[PDB]
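Trainee: The structure under discussion is supplied below as structure tokens; questions concerning it will follow.
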Amino acid sequence: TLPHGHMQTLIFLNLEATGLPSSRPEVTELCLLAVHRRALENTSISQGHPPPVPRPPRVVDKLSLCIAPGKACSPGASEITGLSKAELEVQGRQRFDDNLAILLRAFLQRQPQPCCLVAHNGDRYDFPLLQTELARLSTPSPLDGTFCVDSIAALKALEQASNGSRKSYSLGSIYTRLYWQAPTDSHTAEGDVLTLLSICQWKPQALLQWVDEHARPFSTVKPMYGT
Amino acid sequence: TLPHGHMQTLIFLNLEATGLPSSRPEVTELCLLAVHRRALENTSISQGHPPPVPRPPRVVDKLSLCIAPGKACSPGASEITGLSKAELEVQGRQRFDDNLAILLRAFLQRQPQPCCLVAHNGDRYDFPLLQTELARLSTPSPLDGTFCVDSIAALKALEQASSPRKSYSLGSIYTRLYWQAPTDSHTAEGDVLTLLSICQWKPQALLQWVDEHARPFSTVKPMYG
DNA sequence: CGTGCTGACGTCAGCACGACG
DNA sequence: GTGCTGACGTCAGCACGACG
Ligand SMILES: [Mg+2]
Ligand SMILES: [Mg+2]
């Protein structure tokens, strides 16, 4: 019926990095926003046209970190994120190390199981990358026993509530289509995490149902690249 | 002199709890916002009357957690924070436990040293309460080696830019500097951001003051035992 | 009876390039 | 390389009611 059961926690995830998948990129900034199932069900369903941007739930756990990469950012990436290896290193940020894994483990162990990660284009980007960054380490994966889904597929599925042109599923395109405003704090880890949360809160009940149906273990995601 | 060196990181801190010091209160929500020295110094300079609310730095490590207490919130505490033991437990939030200490340790270890906490009224409330919660645990204090200060003291100091009986509550100071109300009132993160704005008013002066007044968190005495 | 139309489904070659930083 | 899409082959379902 439901592989793995009803998800008790969604953790909304977004990464910034040195560049794109060709480039064997490294993670520059990470954000996690953990929301319990109830919290999301209790989102208000008060929708005219346009419906207002849903207000985040009161109760939320959040983690936002900047990470020094082992290589420079592409000029392109450093433009759009507002980050650079020079600046992270003059500010004393660390690499993606075992210590960061211990942090992530403890954050996740505070969330009730089962537990699903949620990232826009996460099947192709955030989950492989993270998997690579984590395999490098001496510790055991903090993400073992955790599940994951991609919000593009979620929102594609959900826009079977209505047929014009074939339309974009980029984070921004979706937000604007649904709420008729520009989103904000673009290409900062937390900012896009909050945008993502807003689009998932559009139809909470339907989303959870779909997450429950399509959730798969993080341990099956294959690394973007190796060594 | 400068008793412990230049502080390389400021961690802005704020708690919500089940009540006030005469209850033996427990922590319900906790936010840490870590900003490097340089990131503070690179804040754009306040000018004009009022000056605009400074924009937070780009580079920031942030932690926000809700925590289930072992006892009920007071009616007053629940109203003002928007949190209640019932709601925290239906949502599966945990106690302040050994695992949370590990978490906090790892967060702090990611910050360059020396490192100072900053809390509004922390000398009387946040630091002792935190000290209390930590002493209950089987682990060592994650805050060994970390320093602390109170922002009420710093902001008193800094407002002898004028030459004079004001209120030094968080909202009073903000309204005084920026002529606006602050926004997400009595949510751990909200008031941390409001605190950061305050501290970004005269970034240089503040860091000077923090360097002179930072003291070890180990010397803070618990609220209760 | 067979014959032969129709609509549903799974497959695959061909085509336009998304969507992450 | 990915990820839609339309063309094609296949198959199950359905309509015929023919005759002495
Ligand atoms: Mg994204
Ligand atoms: Mg306070």
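Chain B uses Swiss-Prot numbers throughout; the residues present, in order, are 5-168, 174-234.
The way this entry was determined, per its header, is X-ray crystallography, 2.8 Å.
Positions of Cβ are set from backbone N, Cα and C atoms, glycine also.
As annotated in Swiss-Prot:
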type	residues	note
BINDING	B:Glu20, B:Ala21, B:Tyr129, B:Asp200	substrate binding site
MUTAGEN	B:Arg114 to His	Reduces activity. Loss of endogenous retroelement metabolization
MUTAGEN	B:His195 to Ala	Loss of activity. Loss of endogenous retroelement metabolization
ACT_SITE	B:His195	active site, proton donor/acceptor
MUTAGEN	B:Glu198 to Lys	Impaired ability to associate with CGAS-DNA droplets
MUTAGEN	B:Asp200 to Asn	Reduces activity. Loss of endogenous retroelement metabolization
MUTAGEN	B:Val201 to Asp	Reduces activity. Loss of endogenous retroelement metabolization
Trainee: Check each of the recorded positions B:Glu20, B:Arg114, B:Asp200, B:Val201 and report back the ones whose Cβ is under 8 Å from some Cβ of chain A.
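Mentor: The recorded positions close to chain A are B:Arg114.
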Trainee: Name them in sequence order: residues not among B:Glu20, B:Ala21, B:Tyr129, B:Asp200 whose Cβ is within 8 Å of the mean position of the Cβ atoms defining the substrate site.
Mentor: B:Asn18, B:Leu19, B:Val31, B:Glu33, B:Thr85, B:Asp130, B:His195, B:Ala197
Trainee: What is the straight-line CA distance, in whole angstrom, from B:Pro168 to B:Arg174 across the 5 unmodelled residues?
Mentor: 9
Trainee: Using Cα coordinates, what distance in whole Å links B:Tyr129 (substrate binding site) and B:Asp200 (mutagenesis position)?
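Mentor: Rounded to the nearest whole number, the Cα-Cα distance is 15 Å.
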Trainee: Specify the nearest of the recorded positions B:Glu20, B:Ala21, B:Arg114 to B:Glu198 (mutagenesis position), where nearness means the distance between Cα atoms.
Mentor: B:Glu20
Trainee: List only the single closest residue to B:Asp200 (mutagenesis position), chosen from the recorded positions B:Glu20, B:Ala21, B:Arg114 by CA-CA distance.
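Mentor: Given the candidates B:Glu20, B:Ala21, B:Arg114, the nearest one is B:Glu20.
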Trainee: Can you count the other CB atoms that lie within 10 A of the CB of B:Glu20 (substrate binding site)?
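Mentor: So the number of other Cβ atoms within 10 Å of B:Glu20 (substrate binding site) is 22.
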Trainee: Under DSSP, is B:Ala21 (substrate binding site) helix, strand or coil?
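Mentor: Once the DSSP labels are grouped into three classes, B:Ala21 (substrate binding site) ends up as strand.
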Trainee: Nearest of the recorded positions to B:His195 (mutagenesis position) by CA-CA distance, picking from B:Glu20, B:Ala21, B:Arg114, B:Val201?
Mentor: B:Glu20
Trainee: For each of the mutagenesis positions (B:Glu198, B:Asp200), count the other CB atoms lying within 10 A of its CB, then report the residue with the highest count.
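Mentor: In terms of Cβ crowding, the pick is B:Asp200.
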Trainee: Same-chain residues six or more away whose CB lies under 8 A from the CB of B:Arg114 (mutagenesis position)?
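Mentor: The answer is B:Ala38, B:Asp65.
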Trainee: Between the Cα atoms of B:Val201 (mutagenesis position) and B:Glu20 (substrate binding site), find the distance and write it as a whole number of Å.
Mentor: 11
Trainee: Which residues in the same chain, at least 6 apart in sequence, have a Cβ under 8 Å from the Cβ of B:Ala21 (substrate binding site)?
Mentor: B:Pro29, B:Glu30, B:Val31, B:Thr32, B:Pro73, B:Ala81, B:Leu133
Trainee: Largest pairwise Cα distance, Å, within the listed substrate binders B:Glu20, B:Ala21, B:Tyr129, B:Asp200?
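Mentor: It comes out at 15 Å between the most distant Cα atoms.
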Trainee: Quiz question: given the recorded positions B:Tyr129, B:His195, B:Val201, which has the greatest number of C-beta atoms lying within 10 angstroms of its own C-beta?
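Mentor: When each Cβ's neighbours within 10 Å are tallied, B:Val201 tops the list.
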